[PDB]
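Below: one structure, written as structure tokens.
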Amino acid sequence: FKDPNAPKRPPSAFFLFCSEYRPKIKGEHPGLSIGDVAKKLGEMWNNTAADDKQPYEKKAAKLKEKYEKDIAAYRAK
């Protein structure tokens, strides 16, 4: 009975980035703390050229156009 209404909203712009830059650092650092992981990721991200953030923000825009597509019927709380 998967209610078509009940949707899912995009995560954080940099969350989509974390998964990408998480193995690189954690790779050479198989002991990062959830704090470090997200902190450093935040640094590289923050440092990521605005033009390089395109794929990520753009991605969110793809599933977003899809989101609001059926939400018009769903609610908001």
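All residue numbers given for chain A refer to Swiss-Prot; the residues shown span 89-165 in order.
Recorded method for this deposit: solution NMR.
Quick reminder: no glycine exception, Cβ is built from N, Cα and C everywhere.
Quoting Swiss-Prot on the mutagenesis of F103 to A: Disrupts association with chromatin; when associated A-38 and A-122. A helical conformation is recorded for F103 (mutagenesis position) in the three-state DSSP classification. Other C-beta atoms found within 10 angstroms of the C-beta of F103 (mutagenesis position) number 14, with every protein chain shown included.
Its Cβ taken as reference, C106 (mutagenesis position) is surrounded by 16 other Cβ atoms within 10 Å in the chains shown. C106 to A appears in Swiss-Prot as a mutagenesis experiment; the accompanying note says: Disrupts interaction with TLR4:LY96 receptor complex and abolishes TNF release from macrophages.
Here the residue is the original one, but Swiss-Prot notes a mutagenesis experiment at this spot, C106 to S: Abolishes cytokine-stimulating activity; no effect on chemoattractant activity; impaired nuclear and enhanced cytoplasmic localization, retained activity in autophagy regulation.
In the three-state DSSP reading, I122 (mutagenesis position) counts as helix. For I122 (mutagenesis position), applying a Cβ distance below 8 Å and a minimum sequence separation of six or more within one chain yields no residues. Quoting Swiss-Prot on the mutagenesis of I122 to A: Disrupts association with chromatin; when associated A-38 and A-103.
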